Amino acid sequence: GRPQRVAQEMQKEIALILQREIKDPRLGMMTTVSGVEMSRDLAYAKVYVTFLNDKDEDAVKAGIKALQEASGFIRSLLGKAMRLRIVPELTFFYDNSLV
Amino acid sequence: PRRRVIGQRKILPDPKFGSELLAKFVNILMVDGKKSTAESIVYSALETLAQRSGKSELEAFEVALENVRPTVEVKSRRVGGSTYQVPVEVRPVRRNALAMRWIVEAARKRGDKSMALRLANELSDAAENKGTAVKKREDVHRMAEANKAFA
Amino acid sequence: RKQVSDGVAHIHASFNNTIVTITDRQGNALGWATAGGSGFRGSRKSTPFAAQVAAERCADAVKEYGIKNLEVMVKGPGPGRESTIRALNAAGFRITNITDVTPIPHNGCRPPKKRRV
RNA sequence: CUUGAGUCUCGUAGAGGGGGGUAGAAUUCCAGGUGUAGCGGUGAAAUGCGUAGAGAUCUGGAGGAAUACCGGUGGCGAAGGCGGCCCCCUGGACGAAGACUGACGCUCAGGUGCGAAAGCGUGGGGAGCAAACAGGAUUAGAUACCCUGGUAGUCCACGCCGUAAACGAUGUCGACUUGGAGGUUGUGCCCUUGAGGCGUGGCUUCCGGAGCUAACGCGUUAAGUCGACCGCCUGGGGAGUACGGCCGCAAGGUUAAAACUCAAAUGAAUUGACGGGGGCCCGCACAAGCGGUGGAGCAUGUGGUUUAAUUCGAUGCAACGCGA
Ligand SMILES: [Mg+2]
Ligand SMILES: [Mg+2]
Ligand SMILES: [Mg+2]
Ligand SMILES: [Mg+2]
Ligand SMILES: [Mg+2]
Ligand SMILES: [Mg+2]
Ligand SMILES: [Mg+2]
Ligand SMILES: [Mg+2]
Ligand SMILES: [Mg+2]
Ligand SMILES: [Mg+2]
Ligand SMILES: [Mg+2]
Ligand SMILES: [Mg+2]
Ligand SMILES: [Mg+2]
Ligand SMILES: [Mg+2]
Ligand SMILES: [Mg+2]
Ligand SMILES: [Mg+2]
Ligand SMILES: [Mg+2]
Ligand SMILES: [Mg+2]
Ligand SMILES: [Mg+2]
Ligand SMILES: [Mg+2]
Ligand SMILES: [Mg+2]
Ligand SMILES: [Mg+2]
Ligand SMILES: [Mg+2]
Ligand SMILES: [Mg+2]
Ligand SMILES: [Mg+2]
Ligand SMILES: [Mg+2]
Ligand SMILES: [Mg+2]
């Protein structure tokens, strides 16, 4: 379907499987997701994660590192959850909400 | 400038006074590679500015220039797929060049039925923190920090 | 109108809205503002900026009750938890603890079918 | 006769099965406290909900269904399947050491039983969910996808149905044939003993050798080397259809053709092509700059129109001060 509708739905699903089904102590901080933008093809998607812990890079760096290392696990969960064709490749990014 | 960010060339110091920044100025208002004409206009304008100032031409020129040097300006950028009108702080040589260009442009558009005369007029004006060049620096700063959202 | 000086803020952070309500420690509510009721609709109805706007609009309606000590309980992993938290933190309030309390069942009821989009 | 197959003894692990209790979250609803104008929903919207007071929040109650965490590249079961906890009844598997029986074995047409989900009959139940349906939208069109509702059904009891990509697309049983890394469950012996070391079984996951295979791959749980029995195949379509029988309340299942038509249909692997991809990385490509063209007059070329003729050719970049 349209990339933005799939973007909204995938934001919902990533937020869900990010709040509940994680066990990495590197993650935490009520990690939210501001949104996710994906290409016209649904093959690739970029998530904009927003952390809470102090914005000091020592921690948000570790958070994005853990997310990128668990991307395979999150992709498997997404593929079983949200019922689409290709299970896009995920790329996490710190959304600098404070500007 | 995609592979190797290229540096800047070294202007040799001004002939009469000895200021490399005055050399950059005379290069900046030089039209059609006519050096001597712009050089004479600048020398005549600086002397006229000095008589009212009662100060050395290099210092009065410096105080007028720093009165025009901006510190922040707008930039059209693309980072998140948006027409980012980001305010960003300027580099020293960049703000020098912008000040010189702005005062040259304001002088050129003033007219005053001469060139050295109008240049000295608006240099003395920018010295007292008034004029279109200063007006345009304040307008740039206003446009920049009217959108503080992206800092 | 009275003085409690120690309340708790429920933040229902839906994927389409954000409902902040400050209540007495025994569940009796005091006031509430919504991201929708703050002059936002459609997408903006569920954006973090509107969430903090709603948080501040709700704080401005309980200040006469005299509180600056809060525990907050968030529900729903919607965008607009971070926002309202930092908002009511920037509203002179002292937050002692923030707690995730989203209702998670132990396989209670069957969820609605996935949207085919 | 005891080596195959069984029996006994002592133990071990297990969502194996049937029955009955019970607990804690959550959804919904009902009644109250607090508390006021929104809630809900979408890519945007409306249908919907609320001034009779919703939503949000706390307390209490009712009811139904399913059992987060543990949870496992785990376990049990012939397969289908099986997931809170507790009791009762009950099936199988495995191990240690013996004792016992003495080929009692393997396979199996017909036959019998079991057999997801949907469906059927009778009665009960009904929170959530949800074919059909009713709306709201979107769209050329929407009888779809999306949204708000929502009946059968999903749940229970007793019968019926007997089909699934019921799959490891791999029949059952037995023997034999190099390795390595795990999981899980027994067990023997030894060390100062927990810890640890050296063994030895069952089940199971993943690499890989010989060998096999069209290749992909399989590889001691074979698709390797052999034996026993059973099922099944014979080009694609017609067609798992017709007819007949048998079965079923029905839906239909099962058994199962031929005429006719076509010269292929197919499996595995190979090289490329097509993206309205991913990027990496370059170029005055953009950016940072300076000067222009687009307006004016004229020069010149072209198109067009005109003319007896306005000779011919060059026509996106790469024709148009071009052949000249
Ligand atoms: Mg939304
Ligand atoms: Mg049991
Ligand atoms: Mg009821
Ligand atoms: Mg004997
Ligand atoms: Mg048979
Ligand atoms: Mg059924
Ligand atoms: Mg019917
Ligand atoms: Mg029935
Ligand atoms: Mg009935
Ligand atoms: Mg519904
Ligand atoms: Mg069959
Ligand atoms: Mg199965
Ligand atoms: Mg088969
Ligand atoms: Mg065998
Ligand atoms: Mg087994
Ligand atoms: Mg192998
Ligand atoms: Mg074999
Ligand atoms: Mg074969
Ligand atoms: Mg044939
Ligand atoms: Mg038939
Ligand atoms: Mg028949
Ligand atoms: Mg220009
Ligand atoms: Mg022109
Ligand atoms: Mg023209
Ligand atoms: Mg012509
Ligand atoms: Mg011609
Ligand atoms: Mg030329």
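Throughout, chain B uses Swiss-Prot numbering, with the displayed residues spanning 2-152 in order.
Technique stated in the header: electron microscopy, 2.8 Å.
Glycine is treated like the rest: Cβ placed from N, Cα and C.
DSSP assigns B:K36 (mutagenesis position) to a helix. There are 12 other Cβ atoms within 10 Å of the Cβ belonging to B:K36 (mutagenesis position). Annotation of the mutagenesis experiment B:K36 to A or E in Swiss-Prot: Defective in ribosome assembly.
In the three-state DSSP classification, B:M116 (mutagenesis position) falls within coil. Among the mutagenesis experiments that Swiss-Prot reports, B:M116 to G is described with the note: Significantly decreases affinity for its own mRNA.
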B:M116 (mutagenesis position) CB neighbourhood, other CB atoms within 10 A: 20
